[PDB]
Amino acid sequence: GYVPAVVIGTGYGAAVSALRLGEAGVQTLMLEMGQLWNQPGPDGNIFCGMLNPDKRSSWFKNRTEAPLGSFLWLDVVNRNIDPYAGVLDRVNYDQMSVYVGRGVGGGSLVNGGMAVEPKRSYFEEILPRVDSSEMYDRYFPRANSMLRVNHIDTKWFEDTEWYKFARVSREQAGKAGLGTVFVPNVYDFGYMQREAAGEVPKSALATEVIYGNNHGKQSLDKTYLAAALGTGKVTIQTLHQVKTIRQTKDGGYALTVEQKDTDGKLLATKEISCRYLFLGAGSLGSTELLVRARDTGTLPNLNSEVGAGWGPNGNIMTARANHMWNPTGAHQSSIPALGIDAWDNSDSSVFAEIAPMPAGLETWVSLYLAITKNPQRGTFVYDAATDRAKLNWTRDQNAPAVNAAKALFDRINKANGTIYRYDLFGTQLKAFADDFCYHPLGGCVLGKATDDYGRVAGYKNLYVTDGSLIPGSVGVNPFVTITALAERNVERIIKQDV
Ligand SMILES: Cc1cc2nc3c(=O)[nH]c(=O)nc-3n(C[C@H](O)[C@H](O)[C@H](O)COP(=O)(O)OP(=O)(O)OC[C@H]3O[C@@H](n4cnc5c(N)ncnc54)[C@H](O)[C@@H]3O)c2cc1C
């Protein structure tokens, strides 16, 4: 049937969009391919933890996997599973694996909560057509407030055993002249204090994060989505995957949608039409829908920039072996609190998250997720034989990112007399993981594939709202930028078009 506005997905862009449409009085349907995560599972919990993965962990796989960095300790808990509509999807392309959330809330379900604004000078470099003053004065602060961003208590941080691993890295970086910064989060740090005291059920302190948090983490279902549902104007349909998009003869849109059950069985194929169509299926999901629509002839007026400009936010993982006298602790919070900020907009920039190790025993390992400035981009191309978008990206395109990361961590190794670990990421002796992405960005870049407010070129009433808009890099963990850009864009769209 017909609904005035449809939003595809329930991630950050989509959640912003639906809230503001509902507040404006526009009846809005959200379609989400994954589940609503609100039913206790066989252990009485909604989500599985990292030490007890089960079918809830994974989107349609037949075996659980250890989180990157932790194979040596966590492979022992892996098991065969039934393919199921689980929360974390590892999407494998030829030379890149991308990790995305699937469910009501999208990646907010599975992310580490780190809520960081990009440096203004870099924002200006990457999106020169956007007025940066309005972003920093108005839309970033709106995003932070709505997301429920909060700050750790620094006294507690200094004292607690749960953050020893971060203190050890801050000291080691300090020896090399590098500074650290506290990073705000959407996990409730007050709640975390109470976990540590044994006062409330543990989540961050019970090795939960990448398959969801049973407590503590203010994912989008608690914030934007709850507010959107509260307008009375927004409905969410789950286990509904949009496959195709076409323009009806009179300028509306019609979608073909598959309804599945949690075992992946096709129940129904539906057609939904609308006046206003907002894509929030993420960098991979929105880009695939649009490249399919262009190359199969259902949206023939899309431009040649659709599919282009993809980058993995310079994501590289590395690890250092500590001296025996510098243990990182058997108890490590799952929510990072500190980063190393060596980002000066030069080619050697790095912002590195100090990541926890989920092993629950002393490993002496310090793990980092580095964000680098690497100009290489990939392209999504449509494969008509398999009806999938394929990412044209090769491992050598990450060389600049590896070199930048290596230069930084070599400085820290030299100052402290430590070495890398080479055995954390599988078979090869490899100190730098260069074939994964947690922060996919691009494919439908703002100002190139769309206008400067995400209106897709060639079409009216067709909008993209999500990480596909960002040109491959933001220099920090990206969800606050996505959220703020969506706030900026939807405000304009609703005032001018709706
Ligand atoms: C392990 C991990 C850790 C991370 N940590 C951080 C962090 O601490 N801070 C940070 O800033 N970022 C982090 N990220 C990245 C962050 O989660 C993403 O950048 C963000 O979620 C992107 O938002 P989005 O709105 O573009 O899309 P997504 O959040 O990816 O949401 C898209 C949604 O659309 C649905 N969908 C897709 N295709 C279709 C379709 N055809 N039909 C219907 N529904 C569809 C999806 O199932 C999903 O729910 C992390 C990501 C991962 C995986």
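We number chain A the way Swiss-Prot does; in order, the residues shown are 46-543.
Any Cβ shown, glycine's included, is placed from N, Cα and C.
Now, the feature entries from Swiss-Prot:
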- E398: active site, proton acceptor (ACT_SITE)
- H484: active site, proton acceptor (ACT_SITE)
- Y57, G58, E77, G152, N156, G157, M159, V287, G512, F524: FAD binding site (BINDING)
- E398 to Q: Mutant does not catalyze isomerization (>10000-fold reduced), and oxidation activity is 30-fold lower than wild type (MUTAGEN)
- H484 to Q: Mutant activity is 120-fold lower than wild type for oxidation, and the same as wild type for isomerization (MUTAGEN)
- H484 to K: Mutant is inactive in both oxidation (>100000-fold reduced) and isomerization assays (>10000-fold reduced) (MUTAGEN)
- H484 to D or E: Mutants do not catalyze oxidation (>100000-fold reduced), but do catalyze isomerization, 10000 times slower than wild type (MUTAGEN)
- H484 to N: Mutant activity is 4400-fold lower than wild type for oxidation, and is 30-fold lower than wild type for isomerization (MUTAGEN)
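Between the CA atoms of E77 (FAD binding site) and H484 (mutagenesis position) there is a gap of 20 Å.
Only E77, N156, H484, in sequence order, out of the recorded positions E77, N156, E398, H484 have a CB under 6 Å from ligand 1. Using a 10 Å Cα-Cα cut-off around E398 (mutagenesis position), the binding-site residues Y57, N156, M159, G512 reduce to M159.
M159 (FAD binding site) sits 12 Å from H484 (mutagenesis position), taking the Cα positions as reference. Following the DSSP three-state reduction, the secondary structure of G512 (FAD binding site) is helix. Most Cβ neighbours within 10 Å, among the recorded positions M159, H484, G512: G512 holds that distinction in the structure as shown. When the Cα atoms are compared, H484 (mutagenesis position) and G512 (FAD binding site) turn out to be 9 Å apart. The Cβ of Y57 (FAD binding site) has 31 other Cβ atoms within 10 Å, all protein chains considered. Taking the Cβ of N156 (FAD binding site) as reference, residues of its chain lying under 8 Å away and at least six apart in sequence are, in sequence order, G146, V254, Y483, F524.
There are 24 other Cβ atoms within 10 Å of the Cβ belonging to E398 (mutagenesis position). Residues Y57, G58, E77, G152, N156, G157, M159, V287, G512, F524, recorded as binding FAD, reach a greatest CA to CA spacing of 29 Å.
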